[PDB]
Each structure stands twice: as structure tokens, then as C-alpha cells.
Amino acid sequence: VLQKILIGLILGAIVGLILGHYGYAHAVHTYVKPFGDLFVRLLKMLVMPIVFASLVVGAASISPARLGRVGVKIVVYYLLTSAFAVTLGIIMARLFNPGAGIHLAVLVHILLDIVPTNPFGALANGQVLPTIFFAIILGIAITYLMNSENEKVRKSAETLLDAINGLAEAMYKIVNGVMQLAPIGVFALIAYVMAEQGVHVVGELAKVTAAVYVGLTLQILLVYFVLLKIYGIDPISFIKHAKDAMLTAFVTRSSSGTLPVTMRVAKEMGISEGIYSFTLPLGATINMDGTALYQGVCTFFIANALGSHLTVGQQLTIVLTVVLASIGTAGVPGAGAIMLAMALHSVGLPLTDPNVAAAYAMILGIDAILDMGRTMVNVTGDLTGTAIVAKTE
Amino acid sequence: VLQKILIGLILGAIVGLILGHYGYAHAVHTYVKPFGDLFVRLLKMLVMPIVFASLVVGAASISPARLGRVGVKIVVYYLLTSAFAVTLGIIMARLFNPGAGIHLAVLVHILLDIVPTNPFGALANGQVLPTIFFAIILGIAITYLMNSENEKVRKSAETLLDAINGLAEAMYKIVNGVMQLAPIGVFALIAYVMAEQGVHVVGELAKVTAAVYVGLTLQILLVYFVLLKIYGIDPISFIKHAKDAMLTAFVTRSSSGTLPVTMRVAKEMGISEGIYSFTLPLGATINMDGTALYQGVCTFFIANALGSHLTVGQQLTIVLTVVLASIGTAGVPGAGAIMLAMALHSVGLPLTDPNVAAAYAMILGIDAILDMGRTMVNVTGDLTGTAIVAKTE
Amino acid sequence: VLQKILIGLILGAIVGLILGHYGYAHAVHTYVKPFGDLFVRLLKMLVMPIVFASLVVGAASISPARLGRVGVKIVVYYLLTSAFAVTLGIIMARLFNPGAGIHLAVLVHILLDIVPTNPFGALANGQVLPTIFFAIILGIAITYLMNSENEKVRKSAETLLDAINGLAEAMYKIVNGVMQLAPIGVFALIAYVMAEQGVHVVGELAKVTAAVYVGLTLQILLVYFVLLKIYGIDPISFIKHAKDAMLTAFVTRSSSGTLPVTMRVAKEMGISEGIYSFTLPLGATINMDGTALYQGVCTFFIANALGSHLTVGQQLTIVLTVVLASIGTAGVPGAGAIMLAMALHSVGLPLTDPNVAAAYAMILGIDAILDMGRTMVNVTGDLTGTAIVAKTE
Ligand SMILES: N[C@@H](CC(=O)O)C(=O)O
Ligand SMILES: N[C@@H](CC(=O)O)C(=O)O
Ligand SMILES: N[C@@H](CC(=O)O)C(=O)O
Ligand code: NA
Ligand code: NA
Ligand code: NA
Ligand code: NA
Ligand code: NA
Ligand code: NA
Ligand code: NA
Ligand code: NA
Ligand code: NA
């Protein structure tokens, strides 16, 4: 576990890069990738039940006044960590210089959709945010039945809450059983990514790869570790517990698919179920510091590859636009590169221009490698804020 | 509540009509309507769970012989109240004269679809009638397990019925919490309708508007109040309890979306859960006296605007066709005007004729204002029949 | 029951064939078929709940070591019975000679899809195999909570398992109530098939009809009865208990739709719920001996009608291809004839050839009559293997 997952990650990238330099990326896509795809299928299987069941129980166990206080805390935390990741990525884009080696030249509906019109349908087809909304309303209604003067109502409410909790506790036991297959699933996914896109990390694409990974490492040290030290949390013991969720996120490149592993990690470190069952699923789609840092670095790569000087006001409007795009990015692999296109239409750089689509295509050739570092930071920011908010209730 | 909802309804129509005469209907569509749309999203959220859970519990608590007796009673009640609404609308269409001011000239698959082939899918995508069918079969099966000679079967059946009831009782507590936002949601929806279509109530369109609302008022007095007095039910105390569901139906213009408010109203007035949990959801799609009265008035408006004399046999075939269209009309806003087109193909007036589509378009310009009075009578007829059937078990 | 279903089957085929020789097949499609379609709607209604609920309970009651042993047993049984059905059909195709009277001339994605990415969605839209996968994982997780050192976890796990079992036991009581309508539903479906396709059983099509039904009768005697005698099971008492599921399968021509009747039959004969709740739903899509025997007979009919000699190596590759097509065939009516086209592309006989499509069309004219005998053997093979595996745990 603590060694076999690291073994599969290291040995898989070695087997991936070796088989990638030869050109057998089509061979690992046939015989190796299905073992990693299966590992993701199992984790995606548990997302909707483990989110809905844990939140009905958690929103009941906690008081609505405290639950709303956690939302105000975790949202202010999410907006600040993402805004810091962009300004850290822009700084990392200027410490390095990606784009100088190549010489080219040139809402209300979303809020209302949080409220589902059919929670049975919401559970049926993904939709974590509508599920989060209905599960909170349900759990809060459950405990208002606990205070009923009627005996039949209290027994029926306790029965439903227990059955729901029985489902929740069941899903967590499945994660511990699925994570036994992680060394094989980790080995397979890291090898497929390193085989297909490991050859593409050359030259200016190797610069933007190092500019992002250094920014992500600095995001963990200068932001997450510092904030954990300020709120009195040992970072080394935190990474030891989050090691399973961080590597699973780095490997599956899906914050939504890693979500059952992160909620187990938060449970395994004693965080109240009324907090992590609400911040982790909401943070799996809103808190994306790794995506916010990646989109800030690449927007500078586009502007530098095209020989355009970005004013301080333009660098400022990039931060506000990337944070908006950081939230709109899905917790699925490759979503950040698609959302990067919307951040380029705001600075007046359309993808219809051939030189814009050229550099954008270059990023796609290494997007999955950058996607690994993105999701791990998108997920760590969810656990870091959950632990800090739970530290202050 | 008893005042704030009336305040939001009155003040909203005032703010709506004032902002409508200026032309700021696009402004209330942007800043005001989302507050009313959100109120409808919350009510639609509770429909499927509150229908399925309450009916499994209600069909278990009641005996199958009594449940089938309620169906025969409530269906005979539904067909008579709708047939009376059309003949009342045709009479109201002749007391007034809409169409003289403008001078122009010229099944088995549905029954089988009540039985769902996947109750999990039925719950996922609307389909109240298939849910009603499965919930009745489930609740009846639950109580047949209560009489099992086995102890494990009785405990497991009581466990499921309690958990289901825990969900039901939970949804009702949500309605009381959502109705706290009704004064804002009522104010928003009445203002958007009065701003967009309040300017259109001029001339012959003001005649058909008064001809319908008088017929709906007469439907409540001469039919509902009389039948409540015959079966020994004080109408004033009935309207006091149904005030929340009647105004919510008048404002949301959706019998299906108002359904969680009407089932709470029926619970708040002591009606057995084995009755209202079956008649109200079935009446939200079959009992539409307000729609049956509206389609009878408008069919005369089409024939009078085109200068065509309707024989007594034609007026008779209109009633039989509108009642058929009254049942096929959905409990969603604007469904009655779409179903009005099918009632015109039967009398030999196709919408391909330009003069037919002209008067039909005129009705669309005031359809939402008429839709408010429709749904309130469609819903009142559900509560009136439920209370009368519960008065006789 | 034991007589009325046989009465409706016999009298329905008589009324079907009589009304079919006149030509009133359109009359029985209008007034008779809806009564049979309704009977299938009710059975399809119970499939998903009775599969999911019974398997969570069954996989919990049984040990995972024994459950995996049943899978290895029932799969080896399924592959052998299907391979024997093809070799029996090819032998039956050579005892008779269909095609001499007419003189003409001329995977990994499937495995990964067993693991659902949303069990709520899987239940919503069919997908028995993903449900089987999640229900087993859930039931196994339930009993791992029974051994928890925590009291709240054991109570919540027992609560969920009971509620789920309460649903399961409920669905079985519905089957016994739906089967009371079987004599009407059986009479209707047998009459519609005999009216539409009874006229088509003439000449060479009557030969292939007798060649299949004799092979299916020999499949029950020489394979099922022999294996039941070897494992010490009285065949006469077995057919008496399976009479309801065998005739329902013969009449509805849907192994998936008959599944709630077969699981009840297996319960009514004392088979452990940890076995039949896993082998019967898995066998309703994988074990299709009647389809495997039908596709073997028809492939010879195509080759004989086109005057092509089939080598022993070709007859061998037909068996391996039909068994592959036997598994891919759905448990819905007419699926075997569609899957027969894929078995013809392997032997190098495309349906683009006019003479190939001619004989293929002839089989479609009698496909539903052959589909009756298919499903009954597809279902009997599920019960036969379940009883034999349960005989040895
Ligand atoms: N891989 C990221 C999304 C992205 O950056 O494309 C996540 O799942 O959070
Ligand atoms: N508004 C009506 C339908 C209609 O008349 O269009 C209802 O919801 O019942
Ligand atoms: N009727 C078969 C399928 C087929 O052979 O077409 C079944 O349901 O198992
Ligand atoms: Na963030
Ligand atoms: Na995230
Ligand atoms: Na995001
Ligand atoms: Na009615
Ligand atoms: Na209604
Ligand atoms: Na209707
Ligand atoms: Na088989
Ligand atoms: Na089968
Ligand atoms: Na099959």
C-alpha cells in the first residue's frame, strides 16, 4: 500500500517512458490500459452512493447553523487558494520562459441547476452538486423529525437514517477493497500516460511541464503546508494519510473519480462526517488550484509564443478569468485544457487563428502529464481546506 | 404566510402590471423571474419522493378493498366535475360574447404505459402515473408481508415501510420550509406574468379573460362549495387550509409542481394518507376542471371569431372532446393551450387556416394569465374530491 | 394455475392458429395482444428490484469464498450446456434436411462495462449485469459491517439489509399475484404468435421448426434430465416446480422478463438465495442453450439452402461462433435472429447477397414460434444449473 502504490507509480512511469520511446504506445493501450481503466470504473462506481449516503448522515449529525458556517468558510478558502494558484502560476511562468523558444506572431442558470427537479434522476446521471443540495436538505429534515412529538415519526426517521448510513459505511469498506488493486491500476495508468505523452516533453513543452510541476510543488509547500502549520496540523502526518487519495488523483486524473478515496482519507483522519462529506464533494468541482495554476501558466505560454506583451491589467484579468474557469472545470481528465480555450477568448486570442491553435495543440500533446499534477493539487486543496475547517468546526 | 403570500401576490401583480405598461418585461425576466423560478425548482424537487414514499405507506395503511373503492369514487367524481366545468364554460362563453368584436371568416398504449417496466427509471424521469401504480403494488405487498408466519419477513417488511415513511415525513418538513420562501417566489412569478401578458388583456382578450375567471369562480362556488356543503364540510375552513396550495398552484401554474403543497394541505387537515396520497397525484393529471372550463370557453371564442354557428350537437361534441383533452393535459404551465389545438381538429377547424391561427395566437398572448386560474381550479378539484371521498371513506 | 396456464396455452394456440388461417391476425393484434402485453409489462416491472434486492441479501448470507466457487461452477456449466446445444442442433440439422427443398446458390469493453460507473443509473435503465456486480459488492460489504467492533455500524448495516430484504420479499409476493393473471396473459401471447406466424410453418420452414423443437426436447431430456439424475434430482418434481417459469418463458419469449418468475420458482424449491439470485440473472443473458441450438440449426439451413458443403472444420467454427453469439444474445424476444446475422459473417456468408437475405427472411417469418422454444430452454438451463450447483453448494 504505502510502498506498492509508489512502486507501481515509479515502475509504471519507467515502463511507460521506455515503451514510449520505442513507440509501443499502442501496445500498452491494448494490454495495459484496460487494467487501469477497470480501476477507475470501480472508483466511479462508488461516487454517487458514497456522496449521497454520507451527506444525509453528515448533514443530520451536524447542526444547520454549523453547516452553513462551514460553507462560508470552505468557499472563502476555495476562492483564495485558487486565486493564489493563478498568481503563483503566472509567477512560475515568468521565472521560466515558455514561448520564447518558438517565434510566432498574431450564470443564473447554473445556480438554479444546483437545485434538482428530480433527485432520483440526479443520482441516476452523475450530478454531484444537485445531489449535494438534496442530501443536505434531506439530512436536515431527518433531524427535524428526531425532535417530533410523535413516536412513529422518530422511529421511521431513525430507520431511514440508519439504512442510509448502512449504505455509506458499506461504500467505505468497498474503497479499502478497491485500493488493494491500486498498485496494478496505478501502474497501468501511469504507464499509458508516460508512453503516449512522455515523448512530447521536449523543448518548450518540457519548460511548461517543469514550470507547472514546480508551481504545484510550491502550491503544496508555500500554501497548503503553511496553512496547515498555521492551523496546527502536522503536514507530514497529513501527507501520510492523504497519500492514497493524492496518488489516486495523480493517476486517475479525475477529482470526481478519486472522491471516494478522499472521503475515506478524511474519515481515516477523524474529520467529522458533517464536514468532509460536504466540502470534499463540493471541492471536487469548485476547488481546483492545480487547474487554476495550469491555466495561468499556459495562457502566458500562448501569449509568449505569439510575441505579445501582457500588461499588468491583462495579467490581472487573466487571474479573474482563470478562477472563473477553475470552477467551471469538471473533475474529469482533460477538462482543464478544454476550459483553457474559454480563457483565451477573454484576452482576445481566438482559437480560429492558426498560430493560436498551433501552441494550443502543443499543450494537448502533454496535457495528460500535466493533468496528473493538476488533479493531485485539486484534491489536496479539498483535503487541506476540510482539515483546516474541521480544526475550527 | 396567510398574509405575506397574499401580499406578494397582490403587490407582485401591481409591480408586474406597472412595470409591464412601461415595457420593462425584459427587466423582470432577468432580476425578478429567477427568484420565482428557484421557488418552482424546490417544489419540483419534492414531487417524486413525496409521491412515491407517501403512497407506499398509504396503500399499506389502507385495505385494498377500500383503496379500489376510493379509485371508483374519485374517478367518477373527476369525470363529473370536468364535464360540469366545460358546460359551465360554454355557458360562460354565451353569457359573454368573445369573438363578436373581431370579424373573421373561414388509447390502449396510454393505459399499458401506466404499468412501468422499470420503477427505478420511472422515478428517475418524472412519470407520476407509473410511480402511482408501482407504489400501490408495493404498499399492498408490504402489508401482505405483515401477515407472514415468518418473523424475519415481518421485521424486514416493517423496516422497509418505516424507512419509506421516514422519507415521506421528511419531504413534508421540507415543504413547510420551502413555503417560507413562497412570499418571494409568489411575488416574482405573479410579477413576471403580469408584466409580459398584462398588456395583452385588452378588448376581446379582456372579455375571454373575464369569461374564464367568472366561470372559475362559479366553478368553486356552484360546484365545489355546494358539494362540500352536501357532504358536510365547511367551505371557509376548507379554503383556509387549502390557501397555501391554491395560491401556489395559481402562481406556479403547475399542478405537478404544486403537488407537494397540496399533499401537505391534505395532511394538515387530517385526511387519511391512504386516500390523498392516491387521489391528489392522480388528480394532478386527470382532474383539470379549470383546464376543461378554459378549453370550452376558447373553442367558442374561435368559432365566434370566425363567424360560425355551433349546433347543440357540436356544443355537445365539444364537451366530450374537451374532457378527453382535460385528462391528456399535463400539469405543467401552458399545456392547456397546446392541448386546445387537438380540440379544434375535432370540430373541423385546423390550425393551418390563417384565421384559425390568428385567434389561437391571441389566446397565447394571455395564456399564462388564464393558466393561473386554471391550475388553482385544477388543484382545488383535487382537494375537494379528496376531502369528500375521505368524508365517506 | 397448473391447469389454467396449460389451458390458456393450448386454447390460445388453437384460437391463434384458427384466427390465423382466416387472416384475422390484425384483429388479435388489436383486441387480444394488449392483454398479453400487459402481462409482460407487469413482469418487466419486477425485474430490476427483484434482482438488486435479492442479490444484496443473497451475497451477504453466503460467504464470498462460496460465492466465487458458484461462479466458477455455473460458468463452466453454462459454457458446456451451450456448446452441447449447438452440437445437438447441428446433429438435428443433419437428421432432418432443411434447405434441400429450396434450390438456391451463391470484448475488453464488454468486460469493463460489467462494472457500472453509477449503480443508481444502472438500476434506472435496465443493465442487469452491472446491477449484479454492484449488488454482490454491496452484500459482501454489508456482512463485513456485521463483524465491525462498532455497535452503530452493525445496527445501520442490519437496518439496510433488512429494508433491502423487505423489498425483495415484497417483489416475490407480487409475482404470485401477477401469475394469477398468467392464464389470460399466456392465452393472449400464444394466440398472437400462432395467428401471425402459424401460417408460415409450411414446407421447409416446417422442417426447421420441427428440427429445432426436437432438438430442444432432446436438450431437456438428454442433457437437463440426465444431469439432474446424475446429481440426484427428480426431473418430474423439477418440471412441476419450474412449470410456471418454463411456460412464462415460452410465452413471453423474454428470459429477462421471465426472470422474476424463475427466481420465485427457485425460492419455491428451497434453493439458497445466495445462489439462485446470482446464477439466474447471470444465466438469463449468458446461458442460452435454446438460442445456441437454434442458431446452429439455422446456420445449416442457410448453407443447405445455398448448396454449400460445410466441412468438419467449418461445422467446428460454427459451434465456437454460435456459443459466442449465444452469450451476446439479449433476453428479449427476437434477439437470437438478429444475432444470427453475426454468425453468418464469420462463415463468409454476408447478408448483402440476395439469396442469403432470402433464406434469412424465411426464418424471420417463423422466428417468434421458434423464439418460444428458445426462451423456455434458455430459462430451463438457468434453473437446471442453479439446482445442480445448489446440490453441491
Ligand atoms: N484533472 C482535473 C481536471 C482538469 O484540470 O482537467 C480534475 O479532475 O480535477
Ligand atoms: N396549468 C395547468 C395545465 C394547463 O391548463 O395548461 C396545470 O398545471 O394543471
Ligand atoms: N427469446 C430469447 C432470446 C432469443 O433467442 O432471441 C430469450 O429471451 O432468452
Ligand atoms: Na480553490
Ligand atoms: Na478538486
Ligand atoms: Na472545477
Ligand atoms: Na375532474
Ligand atoms: Na389537477
Ligand atoms: Na390533465
Ligand atoms: Na449455457
Ligand atoms: Na437465459
Ligand atoms: Na445470451
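Residue numbering for chain C follows Swiss-Prot, covering 12-117, 130-416 in order.
Determined by X-ray crystallography, 3.4 Å, according to the entry header.
Placement of Cβ uses the backbone N, Cα and C atoms for every residue, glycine included.
C:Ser65 to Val appears in Swiss-Prot as a published mutagenesis result, with the remark: Strongly decreased chloride conductance. Following the DSSP three-state reduction, the secondary structure of C:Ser65 (mutagenesis position) is helix.
Counting only residues at least six positions away in the same chain, the Cβ atoms of C:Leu212, C:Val216, C:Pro356, C:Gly357, C:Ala391, C:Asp394, C:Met395, C:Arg397, C:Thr398 sit under 8 Å from the Cβ of C:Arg276 (mutagenesis position). Among the sequence features in Swiss-Prot, the mutagenesis site C:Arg276 to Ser is noted as follows: Increased rate of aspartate transport; when associated with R-395.
Look at Swiss-Prot and you will find C:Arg276, C:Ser277, C:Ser278, C:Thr314, C:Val355, C:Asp394, C:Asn401 tagged as L-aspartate binding site, backed by experimental evidence. If you draw a 10 Å sphere around the CB of C:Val355 (L-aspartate binding site), it holds 18 other CB atoms from the protein chains shown.
The feature Na(+) 1 binding site is assigned by Swiss-Prot to C:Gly306, C:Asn310, C:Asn401, C:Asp405. When other Cβ atoms within 10 Å of the Cβ of C:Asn401 (L-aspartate binding site) are tallied across all protein chains shown, the result is 34.
If you look up Swiss-Prot, you'll see C:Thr308, C:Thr352 marked as Na(+) 2 binding site, on the strength of a large-scale study or a structure entry. Annotation for C:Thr352 (Na(+) 2 binding site): same-chain Cβ neighbours under 8 Å, separated by at least 6 residues, are C:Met311, C:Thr314, C:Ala358, C:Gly359, C:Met362.
One entry in Swiss-Prot concerns the mutagenesis experiment C:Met311 to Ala. Its note says: Decreased dependence of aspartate binding on Na(+) concentration. The local packing around C:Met311 (mutagenesis position), expressed as other Cβ atoms within 10 Å of its Cβ over all shown chains, amounts to 36.
According to DSSP, C:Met395 (mutagenesis position) sits within a helical segment. Within 10 Å of the C-beta of C:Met395 (mutagenesis position) there are 25 other C-beta atoms, taking all protein chains into account. For the mutagenesis of C:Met395 to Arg, Swiss-Prot gives this note: Increased rate of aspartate transport; when associated with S-276. The structure shown keeps the original residue.
C:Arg397 to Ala appears in Swiss-Prot as a mutagenesis experiment; the accompanying note says: Strongly decreased affinity for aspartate.
Over all protein chains present, the Cβ of C:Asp405 (mutagenesis position) has 36 other Cβ atoms lying within 10 Å. According to Swiss-Prot, the mutagenesis experiment C:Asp405 to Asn carries the following note: Strongly decreased affinity for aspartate.
Under DSSP, C:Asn401 (L-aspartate binding site) is assigned to a helix (H, G or I) in the three-state scheme. Counting Cβ atoms from all protein chains shown, C:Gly306 (Na(+) 1 binding site) has 29 others lying within 10 Å of its own Cβ.
Of the chain residues outside the Na(+) 1 site list C:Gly306, C:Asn310, C:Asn401, C:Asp405, C:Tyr89, C:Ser278, C:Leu303, C:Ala307, C:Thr308, C:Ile309, C:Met311, C:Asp312, C:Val402, C:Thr403, C:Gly404, C:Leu406, C:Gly408 have their Cβ within 8 Å of the site's Cβ mean position. Gap check: C:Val117 and C:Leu130 flank 12 missing residues, and their CA atoms are separated by 32 Å. Of all Cβ atoms in the protein chains displayed, 32 besides its own lie within 10 Å of the Cβ of C:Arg397 (mutagenesis position).
Taking the mean position of the Cβ atoms of C:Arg276, C:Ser277, C:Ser278, C:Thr314, C:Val355, C:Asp394, C:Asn401 as the L-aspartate site, the remaining residues of that chain whose Cβ falls within 8 Å of it are C:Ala272, C:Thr275, C:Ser279, C:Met311, C:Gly313, C:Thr352, C:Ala353, C:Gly354, C:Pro356, C:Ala358, C:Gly359, C:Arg397, C:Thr398. Among the recorded positions listed (C:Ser278, C:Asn310, C:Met395, C:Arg397, C:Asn401, C:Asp405), C:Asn310 have a CB atom closer than 6 Å to some atom of ligand 10, in sequence order. Among the recorded positions C:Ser65, C:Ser277, C:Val355, C:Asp405, the ones whose Cα sits within 10 Å of the Cα of C:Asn310 (Na(+) 1 binding site) are C:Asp405. Of the residues the record lists as binding L-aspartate, namely C:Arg276, C:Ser277, C:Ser278, C:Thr314, C:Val355, C:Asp394, C:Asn401, the two whose Cα atoms sit farthest apart are 12 Å from each other. Less than 8 angstroms from a Cβ of chain B: among the recorded positions C:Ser278, C:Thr308, C:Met311, C:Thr352, C:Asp394, C:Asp405, that describes none of them.
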